[PDB]
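First the structure, in the form of structure tokens, and then the observations on it.
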Amino acid sequence: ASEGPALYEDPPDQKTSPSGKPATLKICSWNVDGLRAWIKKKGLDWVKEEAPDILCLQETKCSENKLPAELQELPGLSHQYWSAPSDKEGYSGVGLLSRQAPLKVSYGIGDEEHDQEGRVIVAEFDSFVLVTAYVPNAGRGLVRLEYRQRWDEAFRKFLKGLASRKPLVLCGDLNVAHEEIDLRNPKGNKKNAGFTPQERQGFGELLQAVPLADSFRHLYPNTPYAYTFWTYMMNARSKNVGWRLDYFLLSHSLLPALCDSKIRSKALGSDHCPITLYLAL
Ligand SMILES: [Mg+2]
């Protein structure tokens, strides 16, 4: 009620690095709010336009055994990997679709407590490791906040381990708006999932410990009203009353390869929009 529209126009795609090196890798990440729902809402139209080298999907609500046939309409992303909850049901779930097969694909974070909900794919390539995640939400009434804190610690420790061997790119729906600039209404959301001090602090801990840089915020440190999620309710997207929940976090060693980190605000299909990373690897 207190918010009207706030403008955001994502800047043009910067496709060369500081060294002048053209981008060699384009990664698109997207919380699809259910793979079938997303397909019905023309989600694949953006994927075809974007033509990424790697597509990471969160909240697929689908196991590798029950995938929709339409995913065959992406022949340029022929190597497809899927994780889903162990109970074999339609919730959570992540996907990674790639032009080239990774050297190795793994699922989860090496901890039984945290590996039952199909939340993480690890894809190792020659020069870097890619992780895509759908981080557990703290829940309505914060009923899952204690668990989320345990998740955060385990995930941080796991990523620090990976980064000790190869440069890391982490992408996906991290279910937190880091700072006040990362959501439209910080004042009214400090007791809500995604903007609790515990969640924000966890994100800060992750950046420091691994370490990782927030690609978007690194490039655009002072840019407001840049969001990746809007509630389906109450004209939130039309008013740009949103949250930045979706990130590409990078090892510091990859910052010289960083060309751009995009937010595809106008792309429909979900309550999140896609985000896209350009790297000159
Ligand atoms: Mg959803």
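Numbers in chain A come straight from Swiss-Prot, and the residues shown are 38-318, in order.
Method on record in the header is X-ray crystallography, 1.4 Å.
Using N, Cα and C of the backbone, Cβ positions are placed for all residues, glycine too.
Secondary structure at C65 (mutagenesis position), taken from DSSP and collapsed to helix, strand or coil, is strand. In Swiss-Prot, the entry for mutagenesis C65 to A states: Abolishes the redox activity. Does not abolish the AP endodeoxyribonuclease and phosphodiesterase activities. Reduces protection from granzyme A-mediated cell death; when associated with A-31 and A-210. The structure shown retains the original residue.
One mutagenesis experiment named in Swiss-Prot is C93 to A, and its note says Abolishes partially the redox activity. DSSP classifies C93 (mutagenesis position) as strand under the three-state reduction.
According to Swiss-Prot, the mutagenesis experiment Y171 to A, F or H carries this note: Abolishes the AP endodeoxyribonuclease activity. Look at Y171 (mutagenesis position): DSSP puts it in a strand. Counting Cβ atoms from all protein chains shown, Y171 (mutagenesis position) has 24 others lying within 10 Å of its own Cβ.
Here Swiss-Prot flags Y171 as active site, drawing on experimental evidence.
Neighbour count (other Cβ atoms within 10 Å of the Cβ, all protein chains): 27 for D210 (active site, proton donor/acceptor). Among the features that Swiss-Prot reports, active site, proton donor/acceptor is placed at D210.
As annotated by Swiss-Prot, Mg(2+) 2 binding site applies to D210, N212, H309.
Less than 8 angstroms from the CB of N212 (mutagenesis position) sit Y171, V172, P173, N174, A175, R185, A230, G231, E236, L282, each of them six or more residues away in the same chain. Here the residue is the original one, while Swiss-Prot reports the published mutagenesis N212 to Q or D with the comment Decreases AP endodeoxyribonuclease activity.
The number of other Cβ atoms within 10 Å of the Cβ belonging to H309 (Mg(2+) 2 binding site), over all protein chains shown, comes to 24. The active site, proton acceptor annotation in Swiss-Prot covers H309.
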Candidates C65, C93, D210 (recorded positions) with Cα within 10 Å of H309 (Mg(2+) 2 binding site): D210
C65 (mutagenesis position): tally of other CB atoms within 10 A of its CB: 24
Chain-mates of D210, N212, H309 with C-beta within 8 Å of site centroid, Mg(2+) 2: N68, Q95, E96, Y171, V172, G209, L211, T265, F266, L282, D283
Residue pair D210 (active site, proton donor/acceptor), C93 (mutagenesis position) - Cα distance, angstrom, rounded: 10
